[PDB]
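Working notes for the structure below.
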Amino acid sequence: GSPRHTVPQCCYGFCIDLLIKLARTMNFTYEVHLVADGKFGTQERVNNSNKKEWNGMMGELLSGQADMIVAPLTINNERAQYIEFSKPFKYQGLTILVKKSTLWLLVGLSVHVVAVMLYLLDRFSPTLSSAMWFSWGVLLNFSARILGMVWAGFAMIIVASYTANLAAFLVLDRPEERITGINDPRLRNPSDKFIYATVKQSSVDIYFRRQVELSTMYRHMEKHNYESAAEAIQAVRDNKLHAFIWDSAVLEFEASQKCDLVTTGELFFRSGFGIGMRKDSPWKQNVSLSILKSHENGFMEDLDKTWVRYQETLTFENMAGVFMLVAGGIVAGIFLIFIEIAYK
Amino acid sequence: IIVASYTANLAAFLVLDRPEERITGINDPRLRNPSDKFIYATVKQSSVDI
Amino acid sequence: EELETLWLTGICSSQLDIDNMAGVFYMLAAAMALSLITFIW
Amino acid sequence: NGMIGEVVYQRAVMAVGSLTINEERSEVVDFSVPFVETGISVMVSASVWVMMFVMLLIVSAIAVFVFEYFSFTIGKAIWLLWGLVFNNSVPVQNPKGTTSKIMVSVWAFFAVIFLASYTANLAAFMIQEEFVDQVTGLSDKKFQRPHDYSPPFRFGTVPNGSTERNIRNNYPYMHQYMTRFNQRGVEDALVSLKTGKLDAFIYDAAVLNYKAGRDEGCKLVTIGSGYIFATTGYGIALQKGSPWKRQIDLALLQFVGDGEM
Amino acid sequence: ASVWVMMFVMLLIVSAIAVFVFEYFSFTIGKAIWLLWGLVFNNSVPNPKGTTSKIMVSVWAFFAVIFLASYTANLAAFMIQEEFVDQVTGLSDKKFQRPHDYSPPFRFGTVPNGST
Ligand SMILES: *[C@@H]1O[C@H](CO)[C@@H](O[C@@H]2O[C@H](CO)[C@@H](O)[C@H](O)[C@H]2NC(C)=O)[C@H](O)[C@H]1NC(C)=O
Ligand SMILES: *[C@@H]1O[C@H](CO)[C@@H](O[C@@H]2O[C@H](CO)[C@@H](O)[C@H](O)[C@H]2NC(C)=O)[C@H](O)[C@H]1NC(C)=O
Ligand SMILES: *[C@@H]1O[C@H](CO)[C@@H](O)[C@H](O)[C@H]1NC(C)=O
Ligand SMILES: *[C@@H]1O[C@H](CO)[C@@H](O)[C@H](O)[C@H]1NC(C)=O
Ligand SMILES: *[C@@H]1O[C@H](CO)[C@@H](O)[C@H](O)[C@H]1NC(C)=O
């Protein structure tokens, strides 16, 4: 899209204020710049000479153009073989971003036929509209009175069964929009329905590439690798995605932003994110002691107060349409009452 | 509203909160750390003990 | 058992009241039979 | 004293067991990378009625209009209408108007399904089981002075512990109020929390999570997941200059990065 | 089976008490069954006047309230219950004799070259 258009703009947030705290702590100035891509950095064979190389922030740090990766970098085994690490500042796990009759007409025809032969039983027994409005009072609430009270028992037991199966329809049979983590059997053998994906060239892809027992998920997310997580948020807001493997507190902050964003139940791979560092350097011991000093006090709670800690029945399920139907039935019956005006 | 709450909490008391008369196998955490209440044993010198 | 957990997946609505409504039809047929008895008196 | 006295004075090599990490311990020896996330914790024990009112006035107005067309139900239809809202067969007035009978019958069926929805509301409130939280964390208003409330509650820590050092580096007045509230045994503090000889207890997070995960009946309830707490980790303490640190770090990253941990 | 029997016996007892109310202190002699089993279901079919009759109707109506509560409990207990139907019981099935015995001609086979 934009090959070479690099401008100075204003950056702020969590790690920016963390670096401001570090500059307040120690004896240094700094120079904040960005990375050329939206990728952490993966080890891949370059096409010439058959050699595995890196890219991204690891490719820019080892090239000497950078000095310190101040980013929530994924700590794993392969990165520590080449560079050194500090104490982690972030501690979080992994999660999934998701998005959150005719029989009555038969009973009506039955009570119409019941009313008809009750009117017939009134006729054969040694008046008309009185029995009509009496049936209008009965169905909703001397030989004909016995059938009327037996049918009133029928009416109460039918509306009791109606209450029972409406409660059954609203409590038990609920569609599971959640996934409950990796242990969903429909995601173990996926299809074109449940769209789960991840960031292109992310460390989660390498972490699942080491896990050879779920290689089918490795062959499924490769068809839907996105460049940035904002693309995944834009695609899941427009209902193009269905699931997204990502860290916990970032999706919790996005759930605080947008209430429709829901995390999953399973909390696995409880890992930590630290600051990307160089090799053996005089900025290792002092900086780690400063990070531990930031851990021991309530400055982590202050950084939570900046962004992390701060956040941003109804009885209208299916009776709003019934409410409109009642209003429309009253308006439609007003014309029949005009017919009753013209009749009398 | 009183008789509705009475129907609601009688159905609450009889439907859901049933005491667990079943154990569902070895994965009961109360059988992992037992006490003098859950009395469970087997035949002496049985192969189940082995 | 771990291999069976790895290689097997042991898994496990709508309104229907045809038995209760069938009893309703049977009892109303009995009621109209009783009315047909009491018609002659 | 203890493991610090064994490792710093070089009577051992490394501390594999559990150990909290603070500033001076990281000064005297070199910890490894943290593998488990173990912090600290504290153990303790609208328009619906508006639109109903609007359509109630609409139904009453239509009934009064039809009664003015075709014996006291002008100003008295409110009691009949709002009594047939609740559907309890209260003797009110004999319905003679056809519009009144049909419209109040439709309104009564709407009231029957409305009370069915209210029983559904009660069932949905019953399914949602509450979990109340008295103390939110270390920044509680209770954790300033127990004289603010009329029962003075009590809470303490483990003696000669690093939690006491974290309190004395955070709040020395908290240590002053804990000085009258000291105890000795972890199981003694557990029995004091169960029987009622202690209100709350400050300890580490994951050990109390394991004790609550095997407790008979789960009477004691934890507080959060370390949100207003330290939320630190445990590493492996090695001496300054040991060549074994890199291999242990690679082995820990192998143990975490495959699900075996 | 005995539920309707005991409700019939207590209904005759209630009607006999209403007859006793008529013997002491209008048209509800044998009509006590009508208004009685009508006010079981709360139908408001077109009035108790006797004090004994009002107290007895109140006790029987509270019994009807807890009876319909128990019937909603029975409906919830049937709502928890969900079953499945099974045609073939095993190798001793009557389907394993002749498919002409049943009205749809069914079919079942195995894999070729198999030990089954
Ligand atoms: C906690 O530490 C203190 C020292 O800071 C211990 O107090 C002394 O411990 C020695 C151990 O030999 C005893 O001989 C002394 O008698 C103790 N002093 C007193 C005043 O009793 C203490 O034992 C440690 N134990 C606790 C309570 O956690
Ligand atoms: C069952 O096995 C036999 C092979 O022994 C196959 O049946 C026929 O066998 C003869 C002799 O080998 C071949 O000439 C035929 O071509 C075979 N028929 C077929 C369908 O190829 C048969 O392949 C096996 N069962 C099936 C249906 O696959
Ligand atoms: C930090 O380094 C600068 C280098 O010029 C020096 O002037 C200053 O005294 C040092 N002290 C601080 C402010 O940390
Ligand atoms: C990239 O390098 C690999 C090395 O095997 C080669 O297979 C592939 O074709 C190369 N891609 C290009 C240059 O299109
Ligand atoms: C911090 O840096 C100084 C040198 O600038 C060094 O002497 C000291 O040992 C380091 N450790 C501390 C106190 O953080």
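We're sticking with Swiss-Prot numbering for chain D, so the shown stretch reads 494-538, 555-579, 598-788, in order.
If you're wondering, the header gives electron microscopy, 6.9 Å.
Any Cβ shown, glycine's included, is placed from N, Cα and C.
Positions annotated as L-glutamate binding site by Swiss-Prot: D:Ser511, D:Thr513, D:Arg518, D:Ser689, D:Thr690, D:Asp731. Around the Cβ of D:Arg518 (L-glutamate binding site), the same chain contributes D:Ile497, D:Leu512, D:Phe524, D:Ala764, each under 8 angstroms and 6 or more positions distant in sequence.
Quoted from Swiss-Prot, the note on mutagenesis experiment D:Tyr730 to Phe, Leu or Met is: Strongly decreased sensitivity to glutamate. Note: D:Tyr730 (mutagenesis position) has non-local neighbours D:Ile533, D:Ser534, D:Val535, D:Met536, D:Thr684, D:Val685, D:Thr690, D:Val713, D:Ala716, i.e. same-chain residues 6+ apart with C-beta under 8 A of its own C-beta. DSSP gives D:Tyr730 (mutagenesis position) a strand state.
According to Swiss-Prot, the experimentally introduced change D:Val734 to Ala is described as follows: Decreased sensitivity to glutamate. Around D:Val734 (mutagenesis position), the same-chain residues six or more apart in sequence whose CB sits under 8 Å from its CB are D:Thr531, listed in sequence order.
Fewest other C-beta atoms within 10 Å: among the binding-site residues D:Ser511, D:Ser689, that description fits D:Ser511. Other residues of the same chain near the L-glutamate site, with their Cβ within 8 Å of the Cβ centroid of D:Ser511, D:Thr513, D:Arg518, D:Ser689, D:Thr690, D:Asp731, are D:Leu512, D:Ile514, D:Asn515, D:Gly688. In this record, L-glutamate is bound by D:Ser511, D:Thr513, D:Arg518, D:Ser689, D:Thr690, D:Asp731; the longest C-alpha to C-alpha distance in that set is 18 Å.
In the three-state DSSP classification, D:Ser511 (L-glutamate binding site) falls within coil. Screening the recorded positions D:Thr513, D:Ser689, D:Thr690, D:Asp731, D:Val734 for a C-beta under 6 A from any atom of ligand 1 leaves none.
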